[PDB]
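Visitor: Take a look at the following structure, please.
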Amino acid sequence: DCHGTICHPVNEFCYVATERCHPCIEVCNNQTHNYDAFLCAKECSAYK
């Protein structure tokens, strides 16, 4: 996962498609291009 990198536990998640850390605010904000309800729920929602 993310080549061993540990992302910010609240502000980021390890996105396995790219194996890089990505910002949670982008996948959770439904006004963004990157919004993804499922990925927001699974990877970001409970850490907020």
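Residues displayed in chain A correspond, in order, to Swiss-Prot positions 34-81.
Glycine is treated like the rest: Cβ placed from N, Cα and C.
Sharing the feature lines straight out of Swiss-Prot:
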type    : residues : note
MUTAGEN : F46 to A : Abrogates binding to egr, probably due to disruption of the hydrophobic core. Abrogates egr-induced apoptosis in wing imaginal discs
MUTAGEN : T51 to A : Abrogates binding to egr
MUTAGEN : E52 to A : Partially impairs association with egr
MUTAGEN : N63 to A : Loss of glycosylation. Increases ligand affinity for the TNF egr
MUTAGEN : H66 to A : Partially impairs association with egr. Partially impairs egr-induced apoptosis in wing imaginal discs
MUTAGEN : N67 to A : Partially impairs association with egr
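Structural setting of the listed features?
Guide: Residue environment of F46 (mutagenesis position) contains 22 other Cβ atoms, counted within 10 Å of its Cβ in all protein chains.
Residues near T51 (mutagenesis position) in space but far in sequence (CB under 8 A, at least 6 apart, same chain): none are found.
Listed in sequence order, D34, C35, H36 are the same-chain residues at least 6 apart in sequence whose CB falls under 8 Å from the CB of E52 (mutagenesis position).
Within 10 Å of the C-beta atom of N63 (mutagenesis position) sit 9 other C-beta atoms, taking all shown protein chains into account. DSSP assigns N63 (mutagenesis position) to coil in the three-state reduction, placing it in neither a helix nor a strand.
Around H66 (mutagenesis position), taking its Cβ as the centre, 6 other Cβ atoms fall within 10 Å, counting all chains.
Here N67 (mutagenesis position) comes close to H55, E59, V60: these same-chain residues lie at least six apart in sequence, with C-beta atoms under 8 angstroms from its C-beta.
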Visitor: Measure from the CA atom of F46 (mutagenesis position) to the CA atom of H66 (mutagenesis position) and give the result in Å, rounded to a whole number.
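Guide: One finds 17 Å between the Cα atoms of these residues.
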Visitor: Would you kindly give the Cα-Cα distance separating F46 (mutagenesis position) and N63 (mutagenesis position), rounded to the nearest Å?
Guide: 17
